[PDB]
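Enquirer: Before I ask anything, let me first share the structure, which is written out below as C-alpha cells.
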Amino acid sequence: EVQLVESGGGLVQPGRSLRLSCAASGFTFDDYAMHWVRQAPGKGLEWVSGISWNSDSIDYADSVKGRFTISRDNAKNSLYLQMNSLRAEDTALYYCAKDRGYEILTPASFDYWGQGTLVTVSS
Amino acid sequence: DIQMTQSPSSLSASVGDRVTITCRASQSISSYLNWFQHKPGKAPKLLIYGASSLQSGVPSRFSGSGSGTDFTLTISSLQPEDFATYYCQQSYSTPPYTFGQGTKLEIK
Amino acid sequence: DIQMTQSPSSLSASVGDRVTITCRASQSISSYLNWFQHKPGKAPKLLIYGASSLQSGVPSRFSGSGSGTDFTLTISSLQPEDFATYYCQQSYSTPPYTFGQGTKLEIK
Amino acid sequence: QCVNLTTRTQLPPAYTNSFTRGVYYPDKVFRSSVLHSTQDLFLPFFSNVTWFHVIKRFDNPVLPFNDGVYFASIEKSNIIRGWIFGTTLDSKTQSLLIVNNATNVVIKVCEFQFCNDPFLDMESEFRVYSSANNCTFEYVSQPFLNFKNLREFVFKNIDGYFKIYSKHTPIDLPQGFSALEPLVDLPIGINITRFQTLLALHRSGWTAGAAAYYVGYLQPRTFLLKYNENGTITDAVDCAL
Amino acid sequence: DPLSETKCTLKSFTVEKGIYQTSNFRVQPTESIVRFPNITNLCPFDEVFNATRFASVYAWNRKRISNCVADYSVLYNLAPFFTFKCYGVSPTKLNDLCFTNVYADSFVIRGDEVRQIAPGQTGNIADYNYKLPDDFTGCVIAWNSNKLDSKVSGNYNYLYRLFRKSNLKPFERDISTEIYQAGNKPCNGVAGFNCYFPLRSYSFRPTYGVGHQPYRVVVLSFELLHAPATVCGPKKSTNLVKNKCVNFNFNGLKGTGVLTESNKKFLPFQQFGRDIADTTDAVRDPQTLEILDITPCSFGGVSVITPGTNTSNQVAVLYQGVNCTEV
Amino acid sequence: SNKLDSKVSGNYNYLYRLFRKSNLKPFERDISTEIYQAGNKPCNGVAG
Ligand SMILES: *[C@@H]1O[C@H](CO)[C@@H](O)[C@H](O)[C@H]1NC(C)=O
Ligand SMILES: *[C@@H]1O[C@H](CO)[C@@H](O)[C@H](O)[C@H]1NC(C)=O
Ligand SMILES: *[C@@H]1O[C@H](CO)[C@@H](O)[C@H](O)[C@H]1NC(C)=O
C-alpha cells in the first residue's frame, strides 16, 4: 500500500546530466534501505545502485562506477540520483525498489517496488 | 563471479494445469535466492524471499523450494491473472544483486 | 581439581585411649567424604560412608563428623584389633574418587 | 517554572450545610423498585461542608484526603481544571495528577515536583510541576466538562484502586437529590493522604472569574437507597441521622 | 417408573392410597458459553520482534510492556523463531496466568553464545554483557538473522563487552567505554601495553557457519507486583446461544439458565441486574451492549397419585406449577 | 537421595511429563509418548 513516486525522466543528449527523484510516503523511511535498478527495453532486470538507511555504506554497479551518484534526504523521505556522462546504453527503464533490510549488502532483497520512469539518451 | 541460468524461457499451459520453473546457479549461494514477478503493465513484485519463505499478501499457490545450486518455483492453480515474467536473483555472492534472464509464461 | 591433606601421619596411644584423625580438603565438598580402614594383610574395608553415616556391621566406637572443607574421625575405645591404615576419599569434585594419603595408627 | 502568589486576601474558610447531597451508586448492580441497605463510605446529611470562594480571593489550600472526598463546584466558564493527590507532593513520593486542559483530559502518575502555587494561565501557561522523574501510569480520557453548572465529584481510594464518581447538573448549595454516576476506575495502587485543587487564571496582571467550591469528608455508614422501576436512585435515608 | 420411585422414597414395598411427593423435574444444560469483551489494545510486540534494527548485546534494549493485552500465541505461531526456551513457567499456561509487567530485552549474538542466555550459565555474554538471575521467571527467544545482519563486506554495527573488572549483576546494562586495566601500570585512557578497549565488534558475514551467524534474541522477563496486574492474554469468547438452558460465564460469573431477550434498559455503567429475591436475573453482554434475562431452567415438583398397591399398580403424575406445554 | 541419584556430569535416568491435554485421574499411570499438540496444525508424527 506504500507509495513510490518517481520523476526526472525524459530525453537528453549523450554526455549530459540530469536528476531522478524518488519519493516514498507509505512507510517510515529513516530506517530502510533503498535501491535503483535498471530494466532494459529488451532484456531483464539489472541492479544499478543503492543506499542504506543512513548515508554511510554506499555501493554502485561495476558498469556505472565513477559515473553515477546517489543522495538521500530523510527530512523529506526521498532520494535523488544524478545521471552524468550518459551514453547510448542508458536509454532503459529505471525502478526505485525498497530493500527489506537496513544495510546495503545484505541477503535480504528488495521488498516493495515502484513504477519505472522512462529515460532516453539520443539526439 | 556468479552465473545464473534459466532452463525455461517460454511455456504453454491452460487455466487448470500445473507449471514448474527452475533457476540454476554456477556456484551454491546457501539457498539465498529470491523470486520476482514482473507484470508488463505495472511494476514488478516479489513472490518468494529466501529459499522457501512466502511473502505475506500473495496467494499461497506459488511455492518455492530447493537449496544449494538449483531452485524451483511451482504454480498449482494457474489463475488467469498470472501473465508476467519471473526472475531469480541471488544475494549471497560478491556480485551485488545480479538478476537472471526472463522467463515468459503464457497459456494456450 | 581437589587436594586432600592428612595432618597426622603416625599416632601412638594405648588400648584405653581415644584417638582422632583429621582430613582437610582444598575446597568445600559438601560433606561428601568417606573413611576407609585398610588392614595390611587383608582387603581394605569401609568404615564411614557420607559425612557421619555409620556403615552396618562395624562397631559404633568409630565416629565421623565435620562438613565443608575439614572432616574428622574419632575412636573412643581403641580395641586391640584397630591397627590399620585409614584413608579419606572425596566423591564430589570433578576428579573422580581421588584418595588422600595414608594415616598409620600404632598402639603403645 | 513556579510563581508565588502574594495578592491573596486572608479570610477564614466558610461552612455550610450538606443537605441531602453526595449519594452515589455503591456498585454495578441493577435494582428496580427495591429498597436496599448499603454500608459504605458516605457523606452524612445536614453537616459541615467547607466552602471556598474564588474571585482577589484565591482559595488554594492543601487539605487532608481522609477516607474519601466529596468535591462540589458551582461553576461557569470552566475555572476549575484538575486535582493533585499524594502524600508529600514532591519527587520523594509518588504523586497523581488529573488535568483537563483546552484539549483533553490527562491522568498521570509520576514523581512530580509540584509548584507551591500551581495553576493554569487562549490558555497557554501551565505551571504545575517542574520535573517528572518516574512515570508509571498515563491515561487519556474524554473531556469531563448567574452560575449555571453544578459539578459534583466523589474521590475514593480502596485497595489500591482510585474511584471517581461524577455528576453534572444545569442550574449556597441547591436543595435537591441527584445520584452520582460512577465515571472512572483507576488501578493506581499508591498511598494518598492529602490533596490540592487546580484553578485557571484569566490574563488581561491576571483576573479570576467568580467561582465557588465545597469540600466534604466521607465516613462509613449505612444508607437505605430507594431504586425506582427505571433503576435510578430517587431517595436515600441515613440510618444514623 | 413413578411407582418404584415412590417405593424408593417411602422406603417401603407397599404404597397406600394417596398423593406423595417424590422428587423434582429440572432441565439440564447442554452448551457452555464463555464471554469477554473485544480483544483490543494489543501489546506492541511487533515493535519488539519485527523491529528492523536491534541494539548491541552489551547495550541490550529494554522495553517495558503493560496496560495492554499480550497475545503470546503470535510468538508461538511463527516458524522462524526456532529457539524458544522458557524457565520458571510453562509455555502452554502463559496465555492464562496474569502478570503485572513485561520486560523485553533485545540483542544480537553468535552461535556459541546462544546457550549462555540461561540461568546459571557463564561466558562473555553472561559475565560482561547480559546476566540472567538464577530465579528467572520468563522466556527467551532466539532466531537466525543472517539475511539481515550479515554483509559481504561485514557488519560492524554490533559490539560486545569482552573485558570487565567484574561480572555483571542480573538485569544490568554496562555501556561504559573506560579502558580495561589489564596491567599494573595505569592505562590513562590509552589502549597501549596491557590496556585494551572492553568492546569488540562482531564482524557478521553471510558466509559464516551455523556457529557464527548473527542471531536476534529477545528475552521476556515477567514480573508480578502488589499493584493490580494489567498484562493479560487474549481471552477467547465462545459464540452466544440464546433461548435454551445453557451454562454461561459472564466476566467470571458462573451461571446456568435460559438466556432470553430483556426489556430492561440498563444504565450505561450498570452491569448486573438483581430481582426482588436478591438473585441475578439480568446481565449485559460484554461484547454487544444488550440486556439478557436469565431464567432458571424449568422447575417442577413431581407428585404421584396412586391407589393402594394391593388394588392396582397404575399411577398418575402431577407436575406442580408447570404448564402442560413445558414437559 | 542426592548421594545415589546425582551424577557430577549429570543424571538423566529420571523423567517427568510436562504437557498433557487433560489432568490425570487419581492413581493413573500414563506412559504415552505421543507428541503434545498445542497448535492448530496437527503434529503428523513430528516433534517440530
Ligand atoms: C458546622 O460546624 C460549625 C462549627 O465549626 C457549627 O457552628 C455549625 O452549626 C455547623 N453547621 C451547621 C449547618 O450546623
Ligand atoms: C423510565 O423510563 C420510561 C421510558 O424510558 C419513562 O416513561 C419513565 O418516565 C421513566 N421513569 C422516570 C422516573 O423518569
Ligand atoms: C466487538 O466486535 C464486534 C464484531 O466482531 C462488534 O459488533 C462489537 O461492537 C465490538 N465491540 C465493541 C465494544 O464495539
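Residues displayed in chain F correspond, in order, to Swiss-Prot positions 438-485.
From the backbone N, Cα and C atoms, a Cβ is placed for every residue, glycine too.
What Swiss-Prot shows for this protein is this:
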VARIANT   F:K444 to T  In strain: Omicron/BQ.1.1
MUTAGEN   F:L452 to R  Increased resistance to neutralizing antibodies. Decreases HLA binding to NF9 epitope. Increased binding affinity to human ACE2
VARIANT   F:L452 to R  In strain: Delta/B.1.617.2, Epsilon/B.1.427/B.1.429, Kappa/B.1.617.1, Lambda/C.37, 19B/501Y, Omicron/BA.4, Omicron/BA.5, Omicron/BQ.1.1; Contributes to cellular immunity evasion and increases infectivity
VARIANT   F:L452 to Q  In strain: Omicron/BA.2.12.1
VARIANT   F:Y453 to F  In strain: B.1.1.298
MUTAGEN   F:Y453 to F  Decreased HLA binding to NF9 epitope. Increased binding affinity to human ACE2
VARIANT   F:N460 to K  In strain: Omicron/BA.2.75, Omicron/BQ.1.1, Omicron/XBB.1.5, Omicron/EG.5.1
MUTAGEN   F:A475 to V  Increased resistance to neutralizing antibodies
MUTAGEN   F:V483 to A  Increased resistance to neutralizing antibodies
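Give me the local environment of each listed feature.
Expert: Secondary structure at F:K444 (variant position), as computed by DSSP, is coil.
With a 10 A radius on its CB, F:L452 (mutagenesis position) counts 6 other CB atoms from all the protein chains.
Classification of F:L452 (mutagenesis position) by DSSP places it in coil, neither helical nor stranded.
Cβ-based neighbour count (10 Å, all protein chains) for F:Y453 (variant position) stands at 4.
DSSP assigns F:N460 (variant position) to coil in the three-state reduction, outside any helix or strand. Cβ-based neighbour count (10 Å, all protein chains) for F:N460 (variant position) stands at 7.
Taking all protein chains in view, 13 other C-beta atoms sit within 10 angstroms of the C-beta of F:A475 (mutagenesis position). In the three-state DSSP reading, F:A475 (mutagenesis position) counts as coil.
Listed in sequence order, F:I472 are the same-chain residues six or more apart from F:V483 (mutagenesis position) with CB atoms under 8 A from its CB. F:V483 (mutagenesis position) falls outside any helix or strand according to DSSP and counts as coil.
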Enquirer: Provide the number of Cβ atoms within 10 Å of the Cβ of F:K444 (variant position), excluding the reference atom itself.
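Expert: Other Cβ atoms within 10 Å of F:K444 (variant position): 8.
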Enquirer: Quick one: of F:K444, F:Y453, F:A475, which recorded positions have a CB closer than 8 A to some CB in chain E?
Expert: F:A475
Enquirer: Out of F:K444, F:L452, F:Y453, F:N460, which of these recorded positions is nearest F:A475 (mutagenesis position) by C-alpha distance?
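Expert: When the Cα distances are compared, F:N460 comes out closest.
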